[PDB]
Every structure is written in structure tokens, then in C-alpha cells.
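Reviewing the structure listed below.
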Protein chains: 2
Amino acid sequence: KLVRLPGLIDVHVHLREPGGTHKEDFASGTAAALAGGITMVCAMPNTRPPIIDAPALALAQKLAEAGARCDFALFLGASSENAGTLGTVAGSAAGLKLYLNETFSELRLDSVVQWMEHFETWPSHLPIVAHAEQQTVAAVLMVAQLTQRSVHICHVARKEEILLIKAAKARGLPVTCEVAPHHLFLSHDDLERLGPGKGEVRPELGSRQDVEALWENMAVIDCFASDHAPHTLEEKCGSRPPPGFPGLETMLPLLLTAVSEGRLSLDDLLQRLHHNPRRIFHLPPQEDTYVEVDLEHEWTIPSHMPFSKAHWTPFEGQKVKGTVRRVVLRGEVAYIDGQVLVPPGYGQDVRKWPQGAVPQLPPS
Amino acid sequence: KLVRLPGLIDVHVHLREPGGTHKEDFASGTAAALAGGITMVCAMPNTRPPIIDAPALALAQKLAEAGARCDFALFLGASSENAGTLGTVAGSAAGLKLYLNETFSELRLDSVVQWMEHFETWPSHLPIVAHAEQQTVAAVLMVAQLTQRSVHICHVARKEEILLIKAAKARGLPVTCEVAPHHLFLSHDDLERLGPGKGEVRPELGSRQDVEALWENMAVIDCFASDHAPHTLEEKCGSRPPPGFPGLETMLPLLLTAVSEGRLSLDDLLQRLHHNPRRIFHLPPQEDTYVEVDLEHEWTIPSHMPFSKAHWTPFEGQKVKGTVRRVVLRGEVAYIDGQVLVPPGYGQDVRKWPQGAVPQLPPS
Ligand SMILES: NC(=O)N[C@@H](CC(=O)O)C(=O)O
Ligand SMILES: NC(=O)N[C@@H](CC(=O)O)C(=O)O
Ligand SMILES: [Zn+2]
Ligand SMILES: [Zn+2]
Ligand SMILES: [Zn+2]
Ligand SMILES: [Zn+2]
Ligand SMILES: [Zn+2]
Ligand SMILES: [Zn+2]
Ligand SMILES: [Zn+2]
Ligand SMILES: [Zn+2]
């Protein structure tokens, strides 16, 4: 007996095209998405070239339209030079991404004044998301209040961060957040097994107490999002390992295992992988789109999942219960039992759909 | 023709007693204060032992009462263990100091939740000051808003920081700040002369653009305070130089030079070294207390000032115009032309004066 889910949405993926296509490209990354029960992804802008201007966005749009197998929206990235220049293309993007700490990213800003300039100039009705760790969460929340708008915090990983967000929500502040599966299912306890290179990720893996705090504060978590951050094994195991884990193919199986164990409900999962992503990012429905999962199937995560070019996974050896059996995307069979059945280019930019534009008031 | 000033107040000094008395002690540091035209100082808690509990405060009070030559108040320091424990002694302190970044300090906190706990537990009517650099300024402002109270930002040193505070004030937020003389009168341009050890200070010396921004935004600066941070030349020039500059003896001459050049007015100076310190920290008046200065005397800062045990100065070689000629403290001549004339122990804890208690509403 399969369970039918709606088309799940991952609002934080790195698909590496343009410029990093040995790690992943639109075709491989969206195959990984479909195999993970994900029918829509929002791709981050830290590519090469980074998506920080209109010409780079135009290129990325075409590469995505040609390569994507599932539907998508593309983020713009904030830079030290582009505040006040993105107005004509802003509405065509998923939102604006701010990189406020050291990580795999033309995009760390050097001053909080630059953050303020982005919050002041980016259209007020469009999403802003931030990589903001530890005190940076409080800092960016202050900037959002000064500029009287909302902000979404990416990959929350620590007790400190979730409790700060909880306190902000208790004061009625417009903040939402997401959590990635590695911060729910891995911790410091796993670093011995992973080793120092594979274990590199930002935010770093947390203590058992961090992980426990995220679970205890599930009510504070608006979305799950993979932060699918593919790098090859050679890169992860080499002399300057880049941070990040692949995660599209493992996210849903990990979370279904948790549902089966009663750690959260099916509804809790679907709020966080479907309804809240839609409402925070104003992402449109996908007609005749659904995912069929088998909740009874027990399996062990192998040393690499079939689709991501990363060709490794930090979840190797974990026992999971739950598998994606079939995905239908806009009336076509997209995935069955390990086979992707839609070609590169089947996917579409949801921001071009009439229903995918973010509503806004008319010029004065 | 001498100009009579009121008794000036320095709300940020490190007097090193207990535990660092080769660098300074209450007697030498307050001699330095008097020679700099300062009749009241607020001493920071990063001593050895640090002033983070009632017994340490009791010790420091007695050492100060016995050694101080000018009047004083003593800060308590926030630690990772003392939130909720300082209520009985809080009103006897200058205020609570939070160390939120790496510097010469049992006192960096590890989580913003610890900051929140201090803001929630410290009595709401008493001062809180923070060492908070760059984005940390925005973060601590967020914590202050979440807990609906004020905060004072120590030694603002950067364009980024003063502009953030300016934006907060424009939104009516209860934030005040101070600036130290080295951030007004030294910059990166001076690092070649100072060298890497002597030049170590937190916040670090800024660019010419940082310095220019502080001057341009003088209206945003509530107080001047030295951050007198004495260390010996051996320590500054050794293999692990501690950050900090001595500054009590040079602050007023530097600022008087600026007044003489029309960079700020005498009133601007007195707001920042007298009236605003009084009102932010609820420091009492000092009866029959004044400072006589000679505004015409030109001199060059020597390699060390006479009183601080630091026995060096980063302002060596700067030409100044303005000198402290006489200080009268509570009806006694305390300083004349290079001679301190009040003994260790003349100074008093202003928080013990009836007029030095911070006003508060009665228990419910
Ligand atoms: N999270 C990571 O460790 N890496 C991400 C970047 C990011 O989300 O910050 C990547 O693009 O590789
Ligand atoms: N400012 C410094 O560089 N050092 C100060 C500490 C401080 O004010 O942070 C000290 O106590 O030495
Ligand atoms: Zn990130
Ligand atoms: Zn994100
Ligand atoms: Zn990311
Ligand atoms: Zn909507
Ligand atoms: Zn400091
Ligand atoms: Zn201070
Ligand atoms: Zn200090
Ligand atoms: Zn008062």
C-alpha cells in the first residue's frame, strides 16, 4: 500500500551549473531531486559565474530550462556591488540570497551596512534568505527590523539559533527558518566515522544537544531543505576540502524513517516540505503532480546514491525505512524505482508561470 | 587665562587591580586619571580574579577604596555562569559588562542565549554595556529589543558600527555609544610607526575612512571614554602581545587639540566627557570639583606619560595643544602641573553616595 504525497519542494539546493559541473549539473541534480521525491527546487546563486547580475541570471535560466528534469526557481545572490541594481529582474528569481558567514561562496559581504542596503533596495514583497550562523542570526534579524520586513534563515543547525528564532517568533517578528537533514540526523558523534574532510559542512555538525534542541523545537522549524551541496569525493578527501553534503536522494527517506518512529507526523513533514515552502516563497502549485512512497521498505544507505555526481554520502550505513517508488510531474511519469523517465529540459522555471509571480501592489 | 571645566568622567578604564598590578593599580591608574583631568572613573571587571561574583566585587571595592585617588564605580562582568545571581549586588556596581568578542578577557559568552539570559535577569533599571564589534553590534541590539531595554556600546571604532547605531537611533531605539581617542586620532596609517605588537588593540585601528566616519557622525557619539588598557612595553613588544592602549593621560589633551582646531566645540566635548556619562550611568555630581586647563600650551607627546605603569603610549610624537593645569576634587587640590597631591584612598565609591544610587520603582 503506497502513500500518495503532493509534489515536494526543496528551497535550498546547489546544482553547480554554471561552472562546477563535475560536481553536479542541472540534469544530474534534478534527477537526484526526483529520486528523492522532490518535484520543485530552488537553486542557490554561488555558481561560477555567480548569479549576481542580470546577464548571469539569463544564462542560468537557459541552462536550467535545457537541463532541469523537475521544475525550479533560481535565487539571485547579494554582492558588495549589486544593491539597487536587481530591481528589473528581482521578480523573476526565487528570492535574494545573502551569504553572511564563511562558506563555499564575489559572496560574503564586508559590512552590516551592505546588508541594510540590500534590505532597503530589494523589492519589499520578495523573499530574502540568509546564511546566518550563531550571532549572525540575531544581527540579520536586527537589520530586518530596522528595514521593517521579513527574513528567512537558512539551515538552522544549533540550539542557540533555534532558541533565538523561537524568542523572535514569540515577539511576533516576521522570521521563518529551515533545517537540513544532516543537522537532524548527524552530530559530532559521527565525525570519527566521517573523518575531517568528508565531515566539513557549514554550518558545522552540531553536538547531540544541538540535534536534540532542533527536534524538541520542531514547532519553530518552518521548512526542511536539503542544502544539497555536492562536491566530489576527491575534493572532500583532498587538502582543502570544501564544505557541504549531497542530500536530495537521502532527505525524504531519512525523514520518513523519523515519521515511522513517531518522531514527527506525516503532516508535520508535509507542512515542512510542501505547504510552508509554497507560502514563504510564493511558489505555485504543480498540476497533476504527486509522489508515491512505500513506508515499509527497510534499507541501508549505500556509499553513494545513484544520481548525484558527488558520488558519496555522509549518511552511508544508516538504516532507513521509507522509499520513493514513483513520481508523476505535470502528468508524466518522471521516476519509477530507480529510473528517471523525463529528459533534461522537461523542467520549467516556475517564476514564468502566471501563478508563479509573487503578488504585489501596483506602482503608486 | 585658564578655562574651568567640570569634573570629567571616564566610563571605561582598566585599572588591573586585582591581579595585574605590574600593568597598573588603583593608585597609579587614578593618578593617571587626575593628570588627564578625569575625576571619576568606571573600572572594568576583566581583572584576576574577574569581578563576576559578590566576593570578587567585595574585594575589588576594598582595594579601590584603599588605592583610588579619584572617585569611581566598579563594573560587574557577565559570565557563562552568573546570570540570575547578581541581583543583590547589581545596584552597587557601575553596570554590567558583556564581552561579546575576542579581546583581553571566565569572559566571552558562547551563545546569544547567554546574552538573552543576562538581559532578562540583570535589573532592568541598571546599565548594560557591551564590547560588541561589527555585526555583534546588530546582534546585541536585537537582544536588547527582544528583552525591551537599552544597551550601551563600548568603543565604537568603525564606519560600519557608527552607521548601524545611527540607523537604530533614527528608529527610536534606546542605544547609546562611546568612542575612544585612538579611534579618532590613529588609523592604519600609524601601524608602520607603531609596529605589530604596540599596534594591537580591540577593536583594531581603523582605516582613514573609519576615522573620518566617526568624526562626520559625531552627533551619534554619546560619550568619549579612553578604554585605558595598560600593559607593559615588554608585554606589548613580546611574543603574544595583549591588545590595548593606555589613554587616561592623553585623552583630554588630544580632544582639546581638536577643539582648538574647530573639529568639535567645547560643549561637544563636555557633553561627551561629563553630561552624557552622568545621565547614561546615573553617576552623581561631585561637589566642589573642577578642572583647570590651559588651551594655548603646545607640546609633543613623549614616549611615556608620567603616571601610568604601562610606561609607553601609542600617541608618542603627536603634537597637541591643551594641558591640564589643576584639578580640585571635593574641595582638595588633587593635581597641579605634574604633581598628584591626594593620596591613595582619597577616592570614593560613588555608588555608596545617597545621590549615586540608580533610581528605581518600588517592589510591586
Ligand atoms: N553548506 C555548505 O557547507 N556548502 C554549501 C554552501 C552553503 O549553504 O553555505 C555549498 O554550496 O557547497
Ligand atoms: N581594548 C583592548 O584592546 N584591551 C582591553 C579590553 C577591551 O576593552 O576589550 C584590555 O583590558 O586590555
Ligand atoms: Zn549556507
Ligand atoms: Zn536556505
Ligand atoms: Zn547552501
Ligand atoms: Zn503565494
Ligand atoms: Zn572592549
Ligand atoms: Zn565601554
Ligand atoms: Zn575595555
Ligand atoms: Zn540619574
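Sequence positions for chain A are given in Swiss-Prot numbering; the residues included correspond to 1460-1823, in order.
When the header is checked for method, it gives X-ray crystallography, 1.3 Å.
Every residue gets a Cβ built from N, Cα and C, even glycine.
For the published mutagenesis A:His1471 to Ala, Swiss-Prot gives the following note: No zinc-binding and no catalytic activity. Annotation for A:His1471 (mutagenesis position): spatial neighbours A:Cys1501, A:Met1503, A:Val1588, A:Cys1613, A:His1614, A:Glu1637, A:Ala1639, A:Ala1684, A:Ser1685, A:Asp1686, A:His1687, criterion Cβ-Cβ under 8 Å with sequence separation of six or more.
Look at Swiss-Prot and you will find A:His1471, A:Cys1613, A:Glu1637 tagged as Zn(2+) 2 binding site, backed by experimental evidence. DSSP assigns A:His1471 (mutagenesis position) to a strand.
Every protein chain shown contributes to the tally, and the Cβ of A:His1473 (mutagenesis position) ends up with 26 other Cβ atoms within 10 Å. Here Swiss-Prot notes a mutagenesis experiment, A:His1473 to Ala, with the remark: No zinc-binding and no catalytic activity.
Residues or ranges marked as (S)-dihydroorotate binding site in Swiss-Prot (evidence: experimental evidence): A:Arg1475, A:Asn1505, A:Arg1661, A:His1690, A:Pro1702. All chains included, 16 other C-beta atoms sit within 10 angstroms of the C-beta of A:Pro1702 ((S)-dihydroorotate binding site). A:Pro1702 ((S)-dihydroorotate binding site) carries neither a helix nor a strand DSSP state and counts as coil.
Feature annotation from Swiss-Prot assigns Zn(2+) 3 binding site to A:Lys1556, A:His1590, A:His1614; the stated evidence is experimental evidence. In the three-state DSSP scheme, A:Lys1556 (Zn(2+) 3 binding site) is classed as strand.
The Cβ neighbour count for A:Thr1562 (mutagenesis position), using a 10 Å radius over every protein chain in view, is 19. DSSP classifies A:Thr1562 (mutagenesis position) as coil under the three-state reduction. Quoted from Swiss-Prot for the published mutagenesis A:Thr1562 to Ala: Abolishes dihydroorotase activity.
With a 10 A radius on its CB, A:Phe1563 (mutagenesis position) counts 16 other CB atoms from all the protein chains. As a published mutagenesis entry, A:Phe1563 to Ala appears in Swiss-Prot alongside the note: Abolishes dihydroorotase activity.
Summarising the environment of A:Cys1613 (mutagenesis position), the number of other Cβ atoms within 10 Å of its Cβ, over all protein chains shown, is 25. According to its DSSP assignment, A:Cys1613 (mutagenesis position) is coil. In Swiss-Prot, a published mutagenesis experiment is listed as A:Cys1613 to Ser, annotated Reduces dihydroorotase activity.
Of all the Cβ atoms in the protein chains shown, 23 others lie within 10 Å of the Cβ of A:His1642 (mutagenesis position). Record note (Swiss-Prot) on the mutagenesis of A:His1642 to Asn: 11.5% of wild-type catalytic activity.
Its Cβ taken as reference, A:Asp1686 (active site, for DHOase activity) is surrounded by 28 other Cβ atoms within 10 Å in the chains shown. For A:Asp1686, the entry in Swiss-Prot reads active site, for DHOase activity, with the evidence type similarity to another entry.
Quoted from Swiss-Prot, the note attached to the mutagenesis of A:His1690 to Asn states: 3% of wild-type catalytic activity. Of all the Cβ atoms in the protein chains shown, 29 others lie within 10 Å of the Cβ of A:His1690 (mutagenesis position).
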Original post:
Of the recorded positions A:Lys1556, A:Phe1563, A:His1642, A:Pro1702, which sits closest to A:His1690 (mutagenesis position) by Cα distance?
Top reply: A:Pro1702
Subject >> Cβ-based neighbourhood (8 Å from the centroid) of the Zn(2+) 3 site, residues A:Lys1556, A:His1590, A:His1614 excluded >> reply: A:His1471, A:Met1503, A:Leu1557, A:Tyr1558, A:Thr1562, A:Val1588, A:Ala1589, A:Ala1591, A:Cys1613, A:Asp1686
Subject >> DSSP three-state assignment (helix, strand or coil) for A:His1642 (mutagenesis position) >> reply: helix
Original post:
Apart from A:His1471, A:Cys1613, A:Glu1637, which residues in this chain have a Cβ no more than 8 Å from the mean position of the Cβ atoms of those residues at the Zn(2+) 2 site?
Top reply: A:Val1470, A:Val1588, A:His1611, A:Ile1612, A:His1614, A:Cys1636, A:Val1638, A:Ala1639, A:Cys1682, A:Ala1684, A:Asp1686
Original post:
Of A:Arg1475, A:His1590, A:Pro1702, which binding-site residues are close to A:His1642 (mutagenesis position), meaning a Cα within 10 Å of its Cα?
Top reply: none
**OP:** Output: those recorded positions from A:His1471, A:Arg1475, A:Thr1562, A:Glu1637, A:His1642, A:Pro1702 whose CB lies less than 6 Å from an atom of ligand 1, in sequence order; none if no residue fits.
**Re:** A:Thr1562, A:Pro1702
Subject >> Those mutagenesis positions, out of A:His1473, A:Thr1562, A:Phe1563, that come within 10 angstroms of A:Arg1661 ((S)-dihydroorotate binding site) at the Cα >> reply: A:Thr1562, A:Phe1563
Original post:
Tell me, which binding-site residues from A:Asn1505, A:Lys1556, A:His1590, A:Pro1702 are within 10 Å of A:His1473 (mutagenesis position) if we use the C-alpha atoms?
Top reply: A:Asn1505
